Number of protein chains: 6
Amino acid sequence: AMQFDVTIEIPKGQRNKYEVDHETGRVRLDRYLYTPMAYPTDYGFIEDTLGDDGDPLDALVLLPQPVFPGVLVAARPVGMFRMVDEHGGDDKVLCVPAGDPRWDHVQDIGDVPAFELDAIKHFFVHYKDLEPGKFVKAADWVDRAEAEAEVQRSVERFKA
Amino acid sequence: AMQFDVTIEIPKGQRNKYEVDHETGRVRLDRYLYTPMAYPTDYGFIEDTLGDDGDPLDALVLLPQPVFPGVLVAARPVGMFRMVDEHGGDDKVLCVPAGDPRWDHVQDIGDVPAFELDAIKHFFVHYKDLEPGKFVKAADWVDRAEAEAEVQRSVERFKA
Amino acid sequence: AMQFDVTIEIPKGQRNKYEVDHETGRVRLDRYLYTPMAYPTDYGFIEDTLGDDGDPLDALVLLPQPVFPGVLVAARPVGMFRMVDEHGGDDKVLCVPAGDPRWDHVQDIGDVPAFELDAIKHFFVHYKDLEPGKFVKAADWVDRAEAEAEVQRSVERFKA
Amino acid sequence: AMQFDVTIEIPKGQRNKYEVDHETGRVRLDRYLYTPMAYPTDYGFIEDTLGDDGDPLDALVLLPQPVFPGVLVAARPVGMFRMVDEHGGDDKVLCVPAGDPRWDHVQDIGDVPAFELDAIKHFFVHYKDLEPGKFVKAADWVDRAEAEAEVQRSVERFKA
Amino acid sequence: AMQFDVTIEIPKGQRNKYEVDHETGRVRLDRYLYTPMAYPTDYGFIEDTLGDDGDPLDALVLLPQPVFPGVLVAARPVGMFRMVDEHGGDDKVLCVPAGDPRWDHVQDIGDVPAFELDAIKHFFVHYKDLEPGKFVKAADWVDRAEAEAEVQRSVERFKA
Amino acid sequence: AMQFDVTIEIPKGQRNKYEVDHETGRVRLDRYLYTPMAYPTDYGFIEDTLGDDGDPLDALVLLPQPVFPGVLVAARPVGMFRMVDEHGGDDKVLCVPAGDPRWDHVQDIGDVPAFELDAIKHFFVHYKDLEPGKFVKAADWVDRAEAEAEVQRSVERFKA
Ligand SMILES: [Ca+2]
Ligand SMILES: [Ca+2]
Ligand SMILES: [Ca+2]
Ligand SMILES: [Ca+2]
Ligand SMILES: [Ca+2]
Ligand SMILES: [Ca+2]
Ligand SMILES: [Ca+2]
Ligand SMILES: [Ca+2]
Ligand SMILES: [Ca+2]
Ligand SMILES: [Ca+2]
Ligand SMILES: [Ca+2]
Ligand SMILES: [Ca+2]
Ligand SMILES: [Ca+2]
Ligand SMILES: [Ca+2]
Ligand SMILES: [Ca+2]
Ligand SMILES: [Ca+2]
Ligand SMILES: [Ca+2]
Ligand SMILES: [Ca+2]
Ligand SMILES: [Ca+2]
Ligand SMILES: [Ca+2]
Ligand SMILES: [Ca+2]
Ligand SMILES: [Ca+2]
């Protein structure tokens, strides 16, 4: 099975939007969110990846307890969240911890309760509502097969 | 200068929706919110008040640090959030601590930063989205005079 | 589905062993635990039940986020943990929140992942290791049907 | 050997000064402290005591982990903090948990390390500096025997 | 408008005095404070500056929520805290987040409310009372223009 | 008097088992513990050491307040915990902060309360009980002199 390293930027429950600067590796506070919302899962990116824009592929990791900003978590993808915003398409891979039997029951997007997926969607649809010149036009969920394909595309781009 | 006691049910930052049961006085968990949202201010109700809803008049309190559920805070009103939900009008009186000179610069709704009023509005408009058969329609932020009048109304209703 | 109110005494992750006095209703610190352990679920008792020993029926509640000591939670039973300690038979009903569709997938003890049942068991087996004259000696899980029967017996004992 | 119940109003590390209303038993926020200081121990009062000033006798409880506001702790005195402020006399009994063998090495005021006693002193001397028309002009520690004498006086006054 | 990157060493509310080692970039615990006090704002230093003692120029950042130690925050100066301690002169630039319109109402030292500036002064005046070989002699606030002059000097020294 | 730098990987009270990768210096989540236990002291390793295993020598640090993962603490040894798990044998040096006179009363293993030593032992004996292929076979406390020998040992092997 496919797996990889995710670097968590923002723990679950945070209104502080942290981002890891990729030139340096330093954790930065981008902004305090303008909406009364908090990240529904631990949020970050996959190491040694690169998307269409000059940034790694975004990742969401389900956990029994949050980590801190800058922490690595070995994860495997079970699905992916597509969305369109002010800078076009944005993909977010949904993962669980790799080599952990406690998450073996989650092999695909259908194994994650509809209510956690709706809550995730709702966050990304609404979190920038009060920010000038920022919107989220579309949003929906694809399966693990489509997620793994997107990871494979992003690894290939990185190595090039 | 009008003042009253507010009982805080939900501290700022909470996704657990607590409620005081008014007949018994116990704190209950009503529900964990279905949306990835957190109460932007300390939320509760004014003691010895009564609306058309058989319940007390709801209240928001601006604080430097949150209290915990069940705590009493002496407060004075600076405005009111007017909204309609699935059960009609649900007005919420915005307050600051009474007799505290660090809040003397806040006398009316205009003295509260718009960004904070925006975020409070965004919470109540969106926190119930994912709950079926539930919705909110924000009317407007109204001034201190409109608030004090509603508080006075609901105090008279209580005394009966 | 059968349901009832649970008063939570100890939130998940606490080494402080809080207890409610059943006359006064006050929260008391019985003791700081002598072992490096923490309650793996929110822990308390079912309101208006009378067990075989004069005390109410104990309860464990699975939640997405812990509450505080003294909080009421409407819960439905999915199983029961039977064990013996230094004062004989000790039974603890495992529950989920009642009227919450996010827990509809948990209808009996087999739906609760074994890792969580093993952990709960491990807590109670070991938490009084370092207290003299205190132990727990038997332990095993019984299904929803037996839990509901035990709750019903305890509801009646209380009424009489 | 003397012991009693201490009700904790304020946990260690708190800048919010909570208070129990002794008529109703409700927890109130008196005020957010005006200085950048935090209570160095859990703070509260002794149940069934009445001091010379109409209120219950104040108490500091040394703990391995803090409790929450409103929690009872069975405790025994090991000393007292004698203080004169703007309202005159103010005596606070320093306690440890009763019947807990992890505190049996603490028998009198000399057994509490001087760094802790100085820190506590430093709190009460400076926490109201920035509060107007508020001060403390005398601050001294006394032994268990003197502390126990004051508790006894206060207990007997409670029985009027 | 002048701006720079501040690295936060100590979040607001902390009694642990964290310090970044400027050679390696590692975070160190210098000491647990000897007074019962907590840093009243997020505290750190300005990146790519050089104070005339060989360290980066110290910075205080006003935030709606604290960050973690090591986190970068883009900021702009609004004033400066001038103090004289056991090391002689010690300057600390008071800042707000740069490119954040929620802080546009704070442009110079007079825009910060007095109760917050007094609290910050109170911290630095008193936090080393109980520390041996450490004392304060004086503390004053100066305006944005004085602060900017000091930043600019420290920047040129950095380039040398 | 021997002293060294300890990097804390895991703060006290944690169920998340973090690790520093000694190649990269990145913090990684190894695993969420399968037992309902939490690290009773801050846990990590000694910098510039090499144990029998090929990783650095492990360290426990007694603190008045926990740090966060990746923080350096100057520390001196007062004893050592010897254990035999799967993977050979593991040793953990028990320390206190160096140059801190609040810990001067702790010079050898006899000076640490037995209650704290039993709790630390109890953690490392039981924390992997439910993990397959993991175990403990023996657990002992040894004195300062024994610990200092093992540190110096590990320093030499790092240099060689
Ligand atoms: Ca990302
Ligand atoms: Ca992205
Ligand atoms: Ca985006
Ligand atoms: Ca309410
Ligand atoms: Ca209402
Ligand atoms: Ca409503
Ligand atoms: Ca809805
Ligand atoms: Ca119980
Ligand atoms: Ca029982
Ligand atoms: Ca028992
Ligand atoms: Ca035992
Ligand atoms: Ca008191
Ligand atoms: Ca008093
Ligand atoms: Ca007083
Ligand atoms: Ca004063
Ligand atoms: Ca600094
Ligand atoms: Ca300086
Ligand atoms: Ca200094
Ligand atoms: Ca000093
Ligand atoms: Ca280690
Ligand atoms: Ca090792
Ligand atoms: Ca090992």
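Sequential numbering from 1, following the chain as shown.
When the header is checked for method, it gives X-ray crystallography, 2.5 Å.
Using the three backbone atoms N, Cα and C, a Cβ is placed for every residue, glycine included.
In sequence order, E:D58, E:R82, E:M83, E:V84 are the residues near E:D90 (mutagenesis position), counting only same-chain partners six or more apart with C-beta under 8 A. Residues or ranges marked as active site, proton acceptor by Swiss-Prot: E:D90.
Residues or ranges marked as Mg(2+) 2 binding site by Swiss-Prot: E:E9, E:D58.
Marked as Mg(2+) 1 binding site by Swiss-Prot on the basis of a curator's inference: E:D53, E:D58, E:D90.
The C-beta environment of E:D85 (Mg(2+) 3 binding site), restricted to residues of the same chain at least 6 apart in sequence and closer than 8 Å, consists of E:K128, E:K134, E:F135, E:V136, E:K137. Here Swiss-Prot flags E:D85, E:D90 as Mg(2+) 3 binding site, drawing on a curator's inference.
For E:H22 to K (Swiss-Prot position 21), Swiss-Prot lists a mutagenesis experiment annotated as follows: 4-fold decrease in catalytic activity with Mg(2+) as cofactor. 3-fold increase in catalytic activity with Zn(2+) as cofactor. Shifts the pH for optimal activity to 8.5. According to its DSSP assignment, E:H22 (mutagenesis position) is coil.
A coil conformation is recorded for E:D55 (mutagenesis position) in the three-state DSSP classification, outside any helix or strand. Looking at Swiss-Prot, you'll find the mutagenesis E:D55 to N (Swiss-Prot position 54) noted as follows: 3-fold decrease in catalytic activity, and 2-fold decrease in substrate affinity.
According to Swiss-Prot, the mutagenesis experiment E:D58 to N (Swiss-Prot position 57) carries the following note: Loss of catalytic activity.
Spatially close to E:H87 (mutagenesis position) yet at least six residues away along the chain are E:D53, judged by Cβ distances under 8 angstroms. Where Swiss-Prot documents E:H87 to A (Swiss-Prot position 86) as a mutagenesis experiment, the accompanying text is: Nearly no effect on catalytic activity with Mg(2+) as cofactor. 10-fold increase in catalytic activity with Zn(2+) as cofactor.
Annotation of the published mutagenesis E:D90 to N (Swiss-Prot position 89) in Swiss-Prot: Loss of catalytic activity; the original residue is retained in the structure shown.
With all protein chains in the displayed structure included, the most crowded Cβ environment within 10 Å among the recorded positions E:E9, E:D53, E:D55, E:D58 is that of E:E9.
Taking the Cβ of E:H22 (mutagenesis position) as reference, residues of its chain lying under 8 Å away and at least six apart in sequence are, in sequence order, E:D55, E:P56. The record gives E:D53, E:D58, E:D90 for Mg(2+) 1. Within 8 Å of the mean position of their Cβ atoms, the other Cβ atoms in that chain belong to E:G51, E:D55, E:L57, E:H87, E:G89, E:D91, E:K92. According to DSSP, E:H87 (mutagenesis position) is assigned to coil rather than to any helix or strand.
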